[PDB]
There are 2 protein chains.
Amino acid sequence: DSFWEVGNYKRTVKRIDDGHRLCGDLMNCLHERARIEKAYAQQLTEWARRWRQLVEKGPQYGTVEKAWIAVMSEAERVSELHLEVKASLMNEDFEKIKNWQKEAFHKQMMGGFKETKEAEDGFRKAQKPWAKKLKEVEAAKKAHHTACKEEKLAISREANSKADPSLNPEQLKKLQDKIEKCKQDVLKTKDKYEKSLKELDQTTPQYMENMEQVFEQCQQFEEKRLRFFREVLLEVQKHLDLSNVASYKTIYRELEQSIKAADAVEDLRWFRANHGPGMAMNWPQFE
Amino acid sequence: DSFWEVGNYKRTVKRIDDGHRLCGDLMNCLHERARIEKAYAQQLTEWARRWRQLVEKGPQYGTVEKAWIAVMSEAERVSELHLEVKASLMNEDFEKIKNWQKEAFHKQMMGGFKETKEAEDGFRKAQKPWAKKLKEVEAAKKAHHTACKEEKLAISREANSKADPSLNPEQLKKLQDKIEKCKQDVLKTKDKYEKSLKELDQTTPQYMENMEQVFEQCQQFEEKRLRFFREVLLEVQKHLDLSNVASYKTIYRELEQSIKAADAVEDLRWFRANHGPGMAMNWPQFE
Ligand SMILES: [Ca+2]
Ligand SMILES: [Ca+2]
Ligand SMILES: [Cl-]
Ligand SMILES: [Cl-]
């Protein structure tokens, strides 16, 4: 069926509540992910703390130890970034939505929202006249299609004397009497039936305005929401994007640094002077 | 105290068994790293399957819907990357260390490594001659400082003769013989104490030389593990680095462009003509 048909704006008004619903959704969606971003960061700092300790108590000293611990550090510094994502999603994006939802929706006392009950009210009194003066027409339709069908009944019960030569005098008098009263009956109904249509076609213009006038407002409101989503999702896109960052490559430019700084020659060197033949020795002498 | 003191070559030998353990530690270190990269991916893909349904089943249609879902996609393509890390870590870095750690370590039929019992036996082979040559000197020490101190007591037997005209020169002869007997036990022992040292010096150049080769043979083997750790870690750093990854930057340049394609006007135009004043209508007529 059509929107212009009485009470079919229902699905345009329903979009309002759906709008409020789509806010909470976009919030939970962001939040639920923000929680995952922290889950990763937390697992990294925990892991780092674990091995930064295991390596410490480990038997592996020297420059290699530093090169090793450099990875525990990268894990931490990565956690710092991902731990920043979380906040960037909640403190900014999430809230920026929560606020928009309140400054756009107002919970009516009874139920639903103000801007929802208003659209309904608006559409109603913007369709009322075209609906009421649609009853005059419809009440005239079943008033004419009842008389116009009543005419054929007279035309039928008029030739009922083609077999029975009964009271012919009183017959052709009454038969041609009812078909005449029915002639004006169908004509007077059509006359008042054409009127109702005029009375409606005159209500149409004003009805075409008030409706679209109430509808246009909804579109504008929905626009503010759509354009708002494109605005938030973009920010979110930048809060997830770590490729377009400089501090990221840094973490992996310095990791390569520390690892390369592992001079094996220098390690064996140290070990040679502290545990190897490089140690002093009181060679046995006369006492 | 010093490495050159007999037996004090354990620290440099214990280094061997440590080298093995260390490998096992670094393997667990990487395994736990990837195991987290996996859990992080699993959480992402499931976050996608989670909301990719809620959005498609939700009241959010049109371009804005696509822009929204566009996020789920980035959440998947990212998860896919961290899964490449898990594999790279376990299939290469890990399987590499494990492989190396077995090709350089062979457990005995008794326990311990063939290379552990390799250096120890080697050290003893080069130190035994020096040790046994020293055990003689050590005995000569409790040989000269046993007759030389035995000499000092011989003077006591004479010093005690200051106010005791006891025996005759007959006894003086008994203490007079110790002049050409006790003194000999000091000049003959000190003479041999010389030999023990002189002869030991003939067994120290060959001693250090030999003791050196063994130690260097450890420096060689140890070097291999060190340089290996460097080679490995370098690769590991590269398997964790998503900075210089072509696919990574693309993910977001693609997400962003997808969100910018979210035309608000596009969605609006559609609704008005599908549920609004745009819909056609059978304006009442004569029947
Ligand atoms: Ca250590
Ligand atoms: Ca949908
Ligand atoms: Cl409220
Ligand atoms: Cl209220």
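All chain A residue numbers match Swiss-Prot; in order, they span 16-302.
For this deposited structure, the header notes the method as X-ray crystallography, 3.3 Å.
Yeah, the Cβs are placed from backbone N, Cα and C, and that goes for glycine too.
One mutagenesis experiment named in Swiss-Prot is A:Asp40 to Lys, and its note says Slight increase in affinity for membranes. Increases membrane tubulation activity. A:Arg50 to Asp appears in Swiss-Prot as a mutagenesis experiment; the accompanying note says: Slight decrease in affinity for membranes. Nearly abolishes membrane tubulation activity. Record note (Swiss-Prot) on the mutagenesis of A:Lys189 to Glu: Decreases affinity for membranes.
Feature annotations (Swiss-Prot) mapped to structure.
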residue  : record               : Cβ contacts under 8 Å, 6 or more apart
A:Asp40  : mutagenesis position : none
A:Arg50  : mutagenesis position : A:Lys101
A:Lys189 : mutagenesis position : none
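By a Cβ separation below 8 angstroms, chain B lies close to these of the mutagenesis positions A:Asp40, A:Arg50, A:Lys189: A:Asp40.
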